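To start, the structure itself, in structure tokens.
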Amino acid sequence: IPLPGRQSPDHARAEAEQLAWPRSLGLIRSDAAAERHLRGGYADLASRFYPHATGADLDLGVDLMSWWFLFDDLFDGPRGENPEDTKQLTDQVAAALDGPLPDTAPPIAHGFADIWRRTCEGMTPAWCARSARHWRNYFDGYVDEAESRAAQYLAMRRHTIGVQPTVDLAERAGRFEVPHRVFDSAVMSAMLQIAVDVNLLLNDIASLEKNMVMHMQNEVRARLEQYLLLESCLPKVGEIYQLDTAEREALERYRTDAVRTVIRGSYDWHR
């Protein structure tokens, strides 16, 4: 992975204060759960996904990582092999995308609603709708993966790896938006799928002590070499979509602070 390792200069404060939010929303209710959370290194991970963020913007990134691993842990028991119970909980979470939640919603849903509320404030409505669809794609794929209990395994895990909502938050944490017509471009779509696949392959390698392996390094290498080719096309892609000066700068920030960070950030976090 020929991408520079980066970490937010405010990582120390964000890691020290990471527990206040999930405790405030009832996601962490015991000192043992707090210590188990601290052992995950989730603020550290967020500080590498979002090195361009500090302060409240970085805190939103930490909270997303915090929420996501707290969320995923709720499905590692009997409710994981139960597709109806999986969809039952994810529907209550994803309902936050459509409007206010009822007070009876479980804490994990109120946690997501607080993240989604913060994620959208200040962004264009079209960015919000597109980011909302990315969340629905994840939750739908999360249910589909529960219903299932190389080519077929990849098509399923590309939704549940959760790269796209992670990349989306880098835009919000950076207070920029890649031009929407470039996001939909075949070149950017190919760059994003590489980011999805590399995170997927690197995850199953690190999660082997417990799957794709059941050649992977060559696939990560070939995809990263193609990622650089696709990056070199971006100047011409910017011309094809007639980007002005600010749009070219937002596209550059997306390339360096959102796409590259989600590729390199997970690699450095695992190590």
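The numbering of chain A matches Swiss-Prot: 9-157, 166-226, 235-238, 254-310, in order.
Method of determination (from the header): X-ray crystallography, 2.3 Å.
Every residue, even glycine, has its Cβ placed from backbone N, Cα and C.
Summarising the annotation, Swiss-Prot assigns Mg(2+) 1 binding site to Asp80, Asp84. Residues annotated as Mg(2+) 2 binding site in Swiss-Prot: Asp80, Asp84. One mutagenesis experiment named in Swiss-Prot is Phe77 to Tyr, and its note says 20-fold decrease in activity and catalytic efficiency. One mutagenesis experiment catalogued in Swiss-Prot, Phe77 to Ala, is accompanied by this note: Loss of activity. Here Swiss-Prot notes a mutagenesis experiment, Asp80 to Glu, with the remark: 150-fold decrease in activity. 20-fold increase in Km for FPP. The note that Swiss-Prot attaches to the published mutagenesis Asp81 to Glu is: 50-fold decrease in activity. 9-fold increase in Km for FPP. According to Swiss-Prot, the mutagenesis experiment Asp84 to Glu carries the annotation: 2.5-fold increase in activity. 7-fold increase in Km for FPP. Among the sequence features in Swiss-Prot, the mutagenesis site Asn219 to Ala is noted as follows: Loss of activity. Among the sequence features in Swiss-Prot, the mutagenesis site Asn219 to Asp is noted as follows: 60-fold decrease in activity. 55-fold increase in Km for FPP. Among the mutagenesis entries in Swiss-Prot is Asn219 to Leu, noted as: Loss of activity. As a published mutagenesis entry, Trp308 to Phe appears in Swiss-Prot alongside the note: 4-fold decrease in activity. 2-fold decrease in catalytic efficiency. Among the sequence features in Swiss-Prot, the mutagenesis site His309 to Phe is noted as follows: 17-fold decrease in activity. 5-fold increase in Km for FPP. Record note (Swiss-Prot), mutagenesis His309 to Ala: 3-fold decrease in activity. The unchanged residue is displayed. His309 to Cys appears in Swiss-Prot as a published mutagenesis result, with the remark: 4-fold decrease in activity. One mutagenesis experiment catalogued in Swiss-Prot, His309 to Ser, is accompanied by this note: 3-fold decrease in activity.
What Swiss-Prot annotates, mapped onto the structure for a quick look.
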residue : record               : DSSP (3 states)
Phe77   : mutagenesis position : helix
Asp84   : mutagenesis position : coil
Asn219  : mutagenesis position : helix
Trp308  : mutagenesis position : helix
List of residues, in chain order, with Cβ under 8 A from that of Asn219 (mutagenesis position) and at least 6 apart:
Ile177, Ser305
If you count the C-beta atoms lying within 10 Å of each candidate's C-beta, which of the mutagenesis positions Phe77, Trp308 ends up with the smallest number?
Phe77
CA-CA, which of the mutagenesis positions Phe77, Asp80, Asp81, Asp84 lies nearest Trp308 (mutagenesis position)?
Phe77
CB contacts for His309 (mutagenesis position) [other CB atoms within 10 A, all chains]:
13
How long, in Å, is the gap between the C-alpha atoms of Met238 and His254 where 15 residues are left unmodelled?
12
Can you give me the Cα-Cα distance between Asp81 (mutagenesis position) and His309 (mutagenesis position) in Å, rounded to a whole number?
18
